[PDB]
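Peer 1: Right, I'll just put the structure down here and ask away after.
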Amino acid sequence: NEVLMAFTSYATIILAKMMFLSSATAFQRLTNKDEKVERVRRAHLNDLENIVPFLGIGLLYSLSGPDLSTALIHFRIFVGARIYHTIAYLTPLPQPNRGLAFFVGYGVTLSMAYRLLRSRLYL
Amino acid sequence: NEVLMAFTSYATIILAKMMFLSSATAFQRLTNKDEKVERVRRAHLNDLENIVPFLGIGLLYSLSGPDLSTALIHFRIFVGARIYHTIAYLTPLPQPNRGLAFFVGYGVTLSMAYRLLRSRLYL
Amino acid sequence: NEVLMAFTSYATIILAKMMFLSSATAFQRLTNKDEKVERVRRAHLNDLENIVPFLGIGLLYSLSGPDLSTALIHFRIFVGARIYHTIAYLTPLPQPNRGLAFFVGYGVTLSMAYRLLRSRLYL
Ligand SMILES: CCCCCCCCCCCCCCCCCC(=O)OC[C@@H](COP(=O)([O-])OCC[N+](C)(C)C)OC(=O)CCCCCCCCCCCCCCCCC
Ligand SMILES: CCCCCCCCCCCCCCCCCC(=O)OC[C@@H](COP(=O)([O-])OCC[N+](C)(C)C)OC(=O)CCCCCCCCCCCCCCCCC
Ligand SMILES: CCCCCCCCCCCCCCCCCC(=O)OC[C@@H](COP(=O)([O-])OCC[N+](C)(C)C)OC(=O)CCCCCCCCCCCCCCCCC
Ligand SMILES: CCCCCCCCCCCCCCCCCC(=O)OC[C@@H](COP(=O)([O-])OCC[N+](C)(C)C)OC(=O)CCCCCCCCCCCCCCCCC
Ligand SMILES: CCCCCCCCCCCCCCCCCC(=O)OC[C@@H](COP(=O)([O-])OCC[N+](C)(C)C)OC(=O)CCCCCCCCCCCCCCCCC
Ligand SMILES: CCCCCCCCCCCCCCCCCC(=O)OC[C@@H](COP(=O)([O-])OCC[N+](C)(C)C)OC(=O)CCCCCCCCCCCCCCCCC
Ligand SMILES: N[C@@H](CCC(=O)N[C@@H](CS)C(=O)NCC(=O)O)C(=O)O
Ligand SMILES: N[C@@H](CCC(=O)N[C@@H](CS)C(=O)NCC(=O)O)C(=O)O
Ligand SMILES: N[C@@H](CCC(=O)N[C@@H](CS)C(=O)NCC(=O)O)C(=O)O
């Protein structure tokens, strides 16, 4: 429960996230058309891989999530970090393609990656 | 069972799908060589992400799939939609890179995404 | 256990793998800068998809992994194949982008893909 509770919710978000944004980018791509080209391309793949390792990591301490400890918060903020980070980006075809923005997204993937990873594993 | 039954099968397909097609594209890429360049590149990533969110969504109502309701059919046709959709595409390096074809694939990802997602979640 | 044991470990590796390598490439990309451009781009996506289907396949005989038979070894060497394969590659922006190296990585994905896939499925 506690467990299912966690994963679905994060992912659902995550997947409302990645979902609007995917078809959406598709939809805008053709609609914009071009700068928006990479913009859209761009959203997909950073995010697609935000998710891609989200998926690795979440999905797994998922079904290996024994300890009672509260860790979902990061499942939760890493989402929270990464969304506003893309969203912050968020149209500049010029590099920078990054910023404090992703010092948030990636780097939280990193922190919440790092701890929780190690956590349900070594236990 | 009913459950395992579902996921493996869809994925197996899905993964026979994504699998021939991956090494295959590799194999053809070098063999064609060039137009086939993006063609192959092309197959991977639409499909790679067909799968990528397949994976998100399937995999999860997977292990959160309680209701008796018949929903696998779409696991099943969204595959059925997406394969023939790429396959329909399926060599034009000119945009369009889409069509009624993906009005099928993506959009079923969308429908079968949308309902089943919400379904085992809100329950 | 035996099961959890398996998946986490492979993935952890896999995910220490894909993880250093992702932020890392990011980090080097900006730092190199350019040839390193595709190099880094390059690492991500072969590997990102090494993982991408790893994820499909591992993750699933994962929770459908009944037989006692020893199959983790490949979870294990396919990792072992693929790492040293990228790593072998591993800076040439000239094609070849492949070699005996990936005759290892991909092709083990293939062998260990192929058998274990079929195995916990048909059972
Ligand atoms: C609950 C907390 C108690 C107190 C709350 C009070 C907090 C109030 C914060 C007030 C802030 C004051 C504003 C100063 C900021 C100026 C920033 C700036 O100049 O831009 C930098 C710019 C710099 O831009 P740039 O010029 O480098 O590039 C832009 C791109 N070009 C140039 C191509 C156009 O960086 C960004 O754009 C980042 C975007 C920030 C987006 C912020 C929106 C998200 C905020 C989330 C939190 C909000 C509440 C959610 C709560 C939900 C509740 C559960
Ligand atoms: C943008 C900036 C960068 C962002 C990148 C990523 C984010 C980085 C995160 C960094 C780590 C932050 C550290 C916080 C934790 C440190 C505190 C600590 O250790 O104290 C002990 C811990 C543990 O609790 P305790 O140990 O004090 O309690 C003792 C009770 N016994 C021993 C009997 C069990 O305290 C907490 O952290 C509690 C925090 C709870 C969070 C607040 C919400 C609780 C309510 C739940 C529902 C609320 C709705 C929210 C839903 C959100 C919807 C979107
Ligand atoms: C069981 C049902 C009862 C009745 C079955 C009877 C159904 C019989 C349907 C007969 C159809 C009549 C044909 C008219 C169609 C003409 C289409 C056309 O012109 O092409 C559009 C074209 C338009 O092309 P275009 O010109 O825009 O671009 C092509 C690309 N260039 C130009 C670069 C070369 O679009 C497509 O290519 C789509 C490809 C369609 C592929 C169809 C094969 C898959 C069909 C799956 C179902 C088959 C059975 C599976 C059953 C399994 C059983 C469990
Ligand atoms: C290319 C075009 C776009 C494609 C994109 C994606 C596809 C879009 C899908 C859109 C939705 C379609 C709606 C269909 C459902 C609506 C019907 C409905 O609501 O009625 C009630 C529902 C529910 O059943 P019921 O409620 O009528 O039964 C009552 C019994 N009690 C109450 C006691 C439990 O009926 C059905 O849908 C039954 C359909 C079953 C499907 C037919 C096959 C059954 C046999 C199984 C094995 C067959 C082998 C197949 C293997 C395939 C291999 C590849
Ligand atoms: C335990 C076993 C018992 C015996 C152990 C004894 C084994 C000892 C093997 C000794 C080998 C002798 C060396 C001859 C090889 C020459 C290769 C060559 O020329 O390069 C080809 C080259 C050809 O290069 P190229 O010229 O086509 O392209 C390079 C790119 N450019 C040109 C752009 C610069 O291919 C490679 O680079 C492949 C890289 C190989 C990397 C090997 C390191 C990994 C080895 C893993 C095993 C090690 C132990 C791990 C054990 C862990 C324990 C649990
Ligand atoms: C770079 C080159 C390409 C690489 C690409 C991918 C790799 C390709 C792999 C190809 C397949 C290789 C075939 C090997 C198996 C064939 C042998 C066989 O069938 O015999 C019967 C099998 C089965 O056992 P058995 O059937 O003989 O035992 C009988 C006992 N009863 C019947 C009662 C149950 O034997 C084995 O394979 C045992 C091998 C075990 C592996 C050795 C290690 C065991 C110790 C565990 C801990 C060690 C630490 C290691 C951790 C690693 C850390 C990173
Ligand atoms: N989907 C791509 C995203 C790559 C990307 O957007 N790279 C950014 C940094 S994370 C960059 O600076 N690219 C170089 C460029 O735009 O020229 C991947 O997985 O590699
Ligand atoms: N793998 C790429 C696929 C992108 C792609 O093929 N985009 C299509 C629409 S879905 C397109 O029209 N691209 C613009 C172009 O080809 O110039 C991604 O995930 O973004
Ligand atoms: N992430 C890309 C990787 C594609 C790639 O690196 N292709 C290699 C073979 S696996 C190649 O030879 N590309 C053609 C080129 O570099 O011009 C994908 O998923 O398609």
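Throughout, chain A uses Swiss-Prot numbering, with the displayed residues spanning 10-42, 66-155 in order.
Backbone N, Cα and C define each Cβ position, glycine as well.
So Swiss-Prot lists these for the protein:
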type	residues	note
BINDING	A:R38, A:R73, A:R74, A:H76, A:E81, A:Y121	glutathione binding site
MUTAGEN	A:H76 to Q	Decreased enzyme activity
MUTAGEN	A:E81 to Q	Loss of enzyme activity
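Please situate the listed features within the shown structure.
Peer 2: All chains included, 19 other C-beta atoms sit within 10 angstroms of the C-beta of A:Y121 (glutathione binding site).
Annotation note: A:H76 (mutagenesis position) sits in a helical segment as assigned by DSSP. For A:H76 (mutagenesis position), the number of other Cβ atoms no farther than 10 Å from its own Cβ, over all displayed protein chains, is 20.
The Cβ of A:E81 (mutagenesis position) lies under 8 Å from the Cβ of no residue that sits 6+ residues away along the same chain. In the three-state DSSP scheme, A:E81 (mutagenesis position) falls into the helix class.
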Peer 1: Where's the emptiest Cβ shell within 10 Å among the binding-site residues A:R38, A:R73, A:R74?
Peer 2: A:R73
Peer 1: Taking Cβ distances under 8 Å as the criterion, give the subset of the recorded positions A:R38, A:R73, A:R74, A:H76, A:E81, A:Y121 near chain C, ordered by sequence.
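Peer 2: Correct list, in sequence order: A:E81.
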Peer 1: Rounded to a whole angstrom, what is the C-alpha distance between A:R38 (glutathione binding site) and A:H76 (mutagenesis position)?
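Peer 2: The separation of the Cα atoms works out to 12 Å.
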Peer 1: Please compute the Cα distance from A:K42 to A:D66 in Å; 23 residues between them have no coordinates.
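Peer 2: The unmodelled segment spans a Cα gap of 6 Å.
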Peer 1: Considering only CB atoms and a limit under 8 Å, which recorded positions from A:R38, A:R73, A:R74, A:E81, A:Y121 lie near chain B?
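Peer 2: The answer is none, since no candidate qualifies.
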